Amino acid sequence: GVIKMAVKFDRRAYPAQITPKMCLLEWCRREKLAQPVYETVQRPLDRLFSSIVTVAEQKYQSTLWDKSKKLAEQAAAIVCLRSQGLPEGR
RNA sequence: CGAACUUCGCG
RNA sequence: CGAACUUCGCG
């Protein structure tokens, strides 16, 4: 049901002002698809986060956990872009 | 985490 | 929408 990859967003790997979430939003626009929908969840252990992104009725999620909601969403966008072999920026 | 606040970038 | 920046409140 969900496509997963072991990915973590590291801002240092991307030029300033460029993000996987932005790239995905732009790709959906060009492909005339909806708009990504993110469902984010919290861990009571280390106060860790994960996110499931829905694009073209398919769900994507990293196998890894992140320090914040925003970082988890970026990881989910990476899974979506990368699993499709899409640019994702840098 | 959320909200407010300026700056920046794409629609 | 998204990024950086401070502030507030709660957590």
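Numbers in chain A come straight from Swiss-Prot, and the residues shown are 351-440, in order.
Method reported for this entry: X-ray crystallography, 3.2 Å.
Cβ atoms are placed via backbone N, Cα and C, with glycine included.
One entry in Swiss-Prot concerns the mutagenesis experiment A:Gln367 to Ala. Its note says: Mildly decreased affinity for tRNA. Under the three-state DSSP scheme, A:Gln367 (mutagenesis position) falls in the coil class.
Sequence annotations record features per position, and here Swiss-Prot assigns domain 'DRBM' to A:369-436 based on experimental evidence.
Cβ environment of A:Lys371 (mutagenesis position): A:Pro386, A:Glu423, A:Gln424, A:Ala427 lie under 8 Å away, each six or more residues apart in the same chain. Swiss-Prot lists A:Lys371 to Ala among its mutagenesis entries, and the accompanying note reads: Strongly decreased affinity for tRNA.
Here Swiss-Prot describes A:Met372 to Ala as a published mutagenesis experiment; the accompanying note says: Mildly decreased affinity for tRNA. Under the DSSP three-state reduction, A:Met372 (mutagenesis position) is assigned to helix.
DSSP assigns A:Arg379 (mutagenesis position) to a helical segment in the three-state reduction. Among the sequence features in Swiss-Prot, the mutagenesis site A:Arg379 to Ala is noted as follows: Mildly decreased affinity for tRNA.
With a 10 A radius on its CB, A:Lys419 (mutagenesis position) counts 15 other CB atoms from all the protein chains. In Swiss-Prot, a mutagenesis experiment is listed as A:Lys419 to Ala, annotated with the note Decreased affinity for tRNA. Strongly decreased affinity for tRNA; when associated with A-420.
Packing around A:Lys420 (mutagenesis position) is summarised by its Cβ count: 16 other Cβ atoms lie within 10 angstroms of its Cβ, all protein chains included. Record note (Swiss-Prot) on the mutagenesis of A:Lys420 to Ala: Decreased affinity for tRNA. Strongly decreased affinity for tRNA; when associated with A-419.
The Cα of A:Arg379 (mutagenesis position) lies closest to that of A:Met372, out of the mutagenesis positions A:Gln367, A:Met372, A:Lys419, A:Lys420.
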